[PDB]
Amino acid sequence: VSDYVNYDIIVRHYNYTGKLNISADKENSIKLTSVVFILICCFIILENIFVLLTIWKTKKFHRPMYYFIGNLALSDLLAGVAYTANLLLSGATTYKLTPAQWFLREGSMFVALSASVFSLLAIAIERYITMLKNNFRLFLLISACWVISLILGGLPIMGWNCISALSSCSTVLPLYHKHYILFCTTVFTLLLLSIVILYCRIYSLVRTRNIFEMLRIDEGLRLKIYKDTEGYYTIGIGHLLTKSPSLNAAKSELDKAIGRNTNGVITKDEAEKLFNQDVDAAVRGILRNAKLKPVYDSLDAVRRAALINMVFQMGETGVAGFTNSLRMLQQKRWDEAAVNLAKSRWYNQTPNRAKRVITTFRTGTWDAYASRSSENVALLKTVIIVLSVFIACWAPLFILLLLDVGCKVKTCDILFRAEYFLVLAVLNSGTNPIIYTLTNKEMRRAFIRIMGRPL
Ligand SMILES: CCCCCCc1cccc(NC(=O)[C@H](N)CCP(=O)(O)O)c1
Ligand SMILES: *[C@@H]1O[C@H](CO)[C@@H](O)[C@H](O)[C@H]1NC(C)=O
């Protein structure tokens, strides 16, 4: 009987879980494991310092997303520091710690995890705000992100432990209460599930926003009925109301399409809902032709919309009337199809519009329409892979932890030799700096642009 700062508690906790007598196993190999993982940690420290340095040095990297990337780099930086301190205070030294020195040891790993989860979320929501639209509110969120992490990470210290309740002690973390691990595992899988559903929504809405903004320039937009260059009444994004030269006939067909009296003026949303009808019809027109559907299947989202834009102006037989171009498009030879369309009547009638459509087929990017909203495509695709790596590294531990909640003590063998799951989750701290320079050239260009020693 003494302060719950006595080393005997740690002995009883590893004794109950069955780790005290098996502590003297592979102790010589444990030294080889630690010294090597300490080197890997120091490499992770530099990696995240380099990520924090690039953002601090590049002016174009002073954007809200990069601030959350830096905050994520901080989570993975302090993770490496916490695991370097873990390896040093783990193994034989585990029994030389007090319960407080232990709840702080493994508590540091939880704080670093919680911070990474919220940091990822901070990047996830940021991507949803870029499509549809404040520096002081950003540092409040980063501060709140760490405050919630310090509470959700260190609350077992201030009460929620299992010191006198061995029946509720998890075997992979002896001094942690089984319910607390279940609470962390469920909160973090629920938060990681929120990211995945959000990114599926972001990638789908941007796909529909890219085809909208593309035709928002080529055929413009209108709230009131206007006559086209051919000689027929039109509204919104090239929606041909009638071929008849009667203004009231256009009002008749318009009111049938919307379902209310407009007198000629329609809402921005009513134009968009009418626009999807014109896109869907043009899309159906592609999936019904033996020369358009194979090409659409061989194209990407950017070049698919480029073909949709062509159908949106002329029609099914109109685009089918360029077999020489379509054949060169299906053969993945963009430069060859670019010349055929440049000499055709379509390029001679509307030169400024066809130029952008042809550039989309050649470049395969929205650079001919969006200036900086096109670069975000590569900047978003890379972040989805960051999350995909994170869920691949932590899920094995999360499953293992969930198994520890639903397993009697000294029963499940997987829970003992579970040092591999803990290491895979640690390695992830040095995969984000590596994934930036490999799946993002705009970030990689800034990274090399940073070779100054004193800087
Ligand atoms: C809910 C998710 C759990 C948070 C993950 C915290 C974490 C990350 C990485 C490692 C560890 N724990 C360890 O590696 C421990 N040193 C295991 C060995 P021991 O402490 O001796 O049982 C704990
Ligand atoms: C605790 O460890 C001691 C040796 O240090 C051993 O004799 C005892 O059986 C263990 N207690 C339980 C409940 O397994």
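Numbering starts at 1 and runs along the chain as displayed.
Quick check of the header: X-ray crystallography, 2.8 Å.
Cβ atoms are placed via backbone N, Cα and C, with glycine included.
What Swiss-Prot says about this one:
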{"type": "MUTAGEN", "residues": "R105 to A (Swiss-Prot position 120)", "note": "Drastically reduced affinity for sphingosine 1-phosphate"}
{"type": "BINDING", "residues": "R105, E106, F390, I391, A392, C393, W394", "note": "sphing-4-enine 1-phosphate binding site"}
{"type": "MUTAGEN", "residues": "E106 to A (Swiss-Prot position 121)", "note": "Drastically reduced affinity for sphingosine 1-phosphate"}
{"type": "MUTAGEN", "residues": "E106 to Q (Swiss-Prot position 121)", "note": "Slight activation of the receptor at maximal ligand concentration"}
{"type": "MUTAGEN", "residues": "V147 to Y (Swiss-Prot position 169)", "note": "Strongly reduced interaction with CD69"}
{"type": "MUTAGEN", "residues": "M158 to Y (Swiss-Prot position 180)", "note": "Strongly reduced interaction with CD69"}
{"type": "MUTAGEN", "residues": "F188 to L (Swiss-Prot position 210)", "note": "Impairs sphingosine 1-phosphate binding and signaling"}
{"type": "MUTAGEN", "residues": "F390 to L (Swiss-Prot position 265)", "note": "Impairs sphingosine 1-phosphate binding and signaling"}
{"type": "MUTAGEN", "residues": "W394 to F or L (Swiss-Prot position 269)", "note": "Impairs sphingosine 1-phosphate binding and signaling"}
{"type": "MUTAGEN", "residues": "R417 to A or V (Swiss-Prot position 292)", "note": "Drastically reduced affinity for sphingosine 1-phosphate"}
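Sequence features, as recorded in Swiss-Prot, placed on the structure.
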| residue | record | DSSP class |
| --- | --- | --- |
| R105 | mutagenesis position | helix |
| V147 | mutagenesis position | helix |
| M158 | mutagenesis position | coil |
| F188 | mutagenesis position | helix |
| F390 | mutagenesis position | helix |
| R417 | mutagenesis position | coil |
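Across the unmodelled segment of 7 residues, the C-alpha atoms of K133 and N134 are separated by 12 Å. Within the same chain, residues at least 6 positions away in sequence whose Cβ sits under 8 Å from that of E106 (mutagenesis position) are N86, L173, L175, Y176. For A392 (sphing-4-enine 1-phosphate binding site), the nearest neighbour among the mutagenesis positions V147, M158, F188, judged by Cα separation, is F188. Residues listed for sphing-4-enine 1-phosphate, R105, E106, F390, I391, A392, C393, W394, cover a largest CA to CA span of 25 Å.
In this structure, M158 is the one among the recorded positions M158, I391, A392, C393 with the smallest number of other Cβ atoms inside 10 Å of its Cβ. Using a 10 Å Cβ-Cβ cutoff, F390 (mutagenesis position) registers 20 neighbours.
Counting every protein chain shown, the Cβ of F188 (mutagenesis position) has 20 other Cβ atoms within 10 Å.
Remark: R417 (mutagenesis position) has no non-local neighbours by Cβ distance under 8 Å and separation of at least 6 in sequence.
On a Cα basis, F188 (mutagenesis position) lies 13 Å away from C393 (sphing-4-enine 1-phosphate binding site).
Among the recorded positions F188, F390, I391, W394, the residue whose Cα lies closest in space to that of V147 (mutagenesis position) is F188. For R105 (mutagenesis position), other Cβ atoms within 10 Å of its Cβ number 19. Between the candidate mutagenesis positions, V147, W394, the densest Cβ environment within 10 Å is the one around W394. Note: the Cα of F188 (mutagenesis position) and the Cα of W394 (mutagenesis position) are spaced 10 Å from each other. For the pair formed by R105 (mutagenesis position) and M158 (mutagenesis position), distance between Cα atoms is given as 14 Å, rounded to the nearest Å.
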